[PDB]
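Okay, so here's the structure we're looking at.
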Amino acid sequence: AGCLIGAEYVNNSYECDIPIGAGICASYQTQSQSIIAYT
Amino acid sequence: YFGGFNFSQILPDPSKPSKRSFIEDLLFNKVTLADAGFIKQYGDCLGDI
Ligand SMILES: *[C@@H]1O[C@H](CO)[C@@H](O)[C@H](O)[C@H]1NC(C)=O
């Protein structure tokens, strides 16, 4: 759904916090807190 | 084995990468979709042919 700048991808899976696009969600997590994007 | 009932057509098969059934394959091939913005078609729109 475009491309994301500022959020790092992680190889994990949680429930959806912020819906981005086709199976991608984003969250504010500690894994120094930052913004991560996952499936 | 489910008591003689054949569920081989609606259960998924690991042969194809998209884990869909036979009837789901027929239902997906029957409807002609007009895209959903998945491949980011602005790059092909820039290359006008
Ligand atoms: C019915 O079941 C048999 C074995 O359980 C299988 O070989 C066969 O392919 C099934 N029928 C269909 C139409 O898939």
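Numbers in chain A track Swiss-Prot; the residues on display, in order, are 647-677, 689-696.
Cβ coordinates come from backbone N, Cα and C, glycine included.
Under natural variants, Swiss-Prot gives A:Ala653 to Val with this note: In strain: 19B/501Y. While the structure shown retains the original residue, Swiss-Prot records the mutagenesis experiment A:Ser673 to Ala with this note: No effect on O-glycosylation by host GALNT1. What Swiss-Prot notes for the published mutagenesis of A:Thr676 to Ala is this: Partial loss of O-glycosylation by host GALNT1. Here the residue is the original one, while Swiss-Prot reports the natural variant A:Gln677 to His with the comment In strain: Eta/B.1.525.
Separating the Cα atoms of A:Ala653 (variant position) and A:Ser673 (mutagenesis position) is a whole-number distance of 9 Å. Of all the recorded positions listed (A:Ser673, A:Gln677), A:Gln677 has the fewest other CB atoms within 10 A of its CB.
All protein chains included, A:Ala653 (variant position) registers 17 other Cβ atoms within 10 Å of its own Cβ. All chains included, 7 other C-beta atoms sit within 10 angstroms of the C-beta of A:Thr676 (mutagenesis position).
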